[PDB]
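Engineer: Handing you a structure now.
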Amino acid sequence: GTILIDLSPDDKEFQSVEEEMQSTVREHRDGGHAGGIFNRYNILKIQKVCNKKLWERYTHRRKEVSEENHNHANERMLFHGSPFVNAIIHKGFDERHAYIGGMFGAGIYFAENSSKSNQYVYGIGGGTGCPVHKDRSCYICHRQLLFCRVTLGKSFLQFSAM
Amino acid sequence: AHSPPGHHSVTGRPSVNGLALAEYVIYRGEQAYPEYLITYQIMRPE
Ligand SMILES: COc1ccc(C2(CNC(=O)c3ccc(NC(=O)c4ccco4)cc3Cl)CCOCC2)cc1
Ligand SMILES: [Zn+2]
């Protein structure tokens, strides 16, 4: 169902996605323990994910939400990092697999800081790091994040102690 | 889990670190579309 369309670096769409990725790096209170030590990324590839079924499911839900919230889907573009990225692009997000209780309970997590999502690519707290070197701060191994279109609707504001 | 009644998502907003941006949680997979797949390396600072 899913095809991946490679974007060229001269494409304005590659550039705007790269800029969102780079400009949302921050320092983390673990000194880089989970996601590694860095101030920026080397972007190797950006692919557009195309899946007609998943898109129609998304727009169908988005309209239901919008109609429940004074015609406002409250759609954002947000990062998702986890080890499940390759299953997600084929099957879509599935809340049945998102039963792990994090700080805001079970559910599907997204972040505004790309470096926050980077902390989860190798698992909770960075897991044991990359498969090849067991290094959470590996500068060699390729990582993957998703930059996703997300419908928030009416969002419960939870202030966090972080 | 499920959204708090009368809500469609949760916003987790850091209140201590004033430079940390928000996180968000949804409870239905159809409320997100994975639009871009980004392959990258982190870079060692100089
Ligand atoms: C094992 O590495 C993990 C990384 C991050 C998490 C948290 C965020 N997780 C999610 O946002 C999440 C999102 C999506 C899915 N799965 C799919 O959508 C899916 C579709 C098809 C197969 O899988 C699974 C999860 Cl666990 C990070 C903080 O703790 C809470 C869980 C949990 C485990
Ligand atoms: Zn490695």
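Residue numbering in chain A adheres to Swiss-Prot, whereby the residues present occupy positions 952-1113 in order.
Backbone N, Cα and C define each Cβ position, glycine as well.
Heads up, here are the entries from Swiss-Prot:
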BINDING   A:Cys1081, A:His1084, A:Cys1089, A:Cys1092  Zn(2+) binding site
MUTAGEN   A:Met1054 to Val  Loss of activity
Engineer: Identify, in sequence order, the recorded positions in A:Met1054, A:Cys1081, A:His1084 that approach chain B with a C-beta to C-beta distance under 8 Å; the answer is 'none' if none do.
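Structural biologist: Among the recorded positions A:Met1054, A:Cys1081, A:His1084, the ones whose Cβ sits under 8 Å from a Cβ of chain B are A:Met1054.
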Engineer: Can you tell me how far the Cα of A:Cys1081 (Zn(2+) binding site) sits from the Cα of A:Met1054 (mutagenesis position), in Å?
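Structural biologist: With the alpha carbons as reference points, the distance is 24 Å.
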Engineer: Once the chains shown are all counted, how many other Cβ atoms turn up within 10 Å of the Cβ of A:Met1054 (mutagenesis position)?
Structural biologist: 13
Engineer: Neighbourhood of the Zn(2+) site (A:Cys1081, A:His1084, A:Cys1089, A:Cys1092): other residues with Cβ within 8 Å of the Cβ centroid, in order?
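Structural biologist: Checked against the 8 Å cutoff, the neighbours are A:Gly1080, A:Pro1082, A:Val1083, A:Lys1085, A:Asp1086, A:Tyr1090, A:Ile1091.
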Engineer: Using C-alpha atoms, which one of the binding-site residues A:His1084, A:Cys1089, A:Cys1092 comes nearest to A:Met1054 (mutagenesis position)?
Structural biologist: A:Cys1089
Engineer: Can you name the residues of this chain that are 6 or more positions from A:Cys1092 (Zn(2+) binding site) yet have a C-beta less than 8 Å from its C-beta?
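Structural biologist: Non-local contacts for A:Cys1092 (Zn(2+) binding site): A:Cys1081, A:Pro1082, A:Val1083, A:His1084, A:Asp1086.
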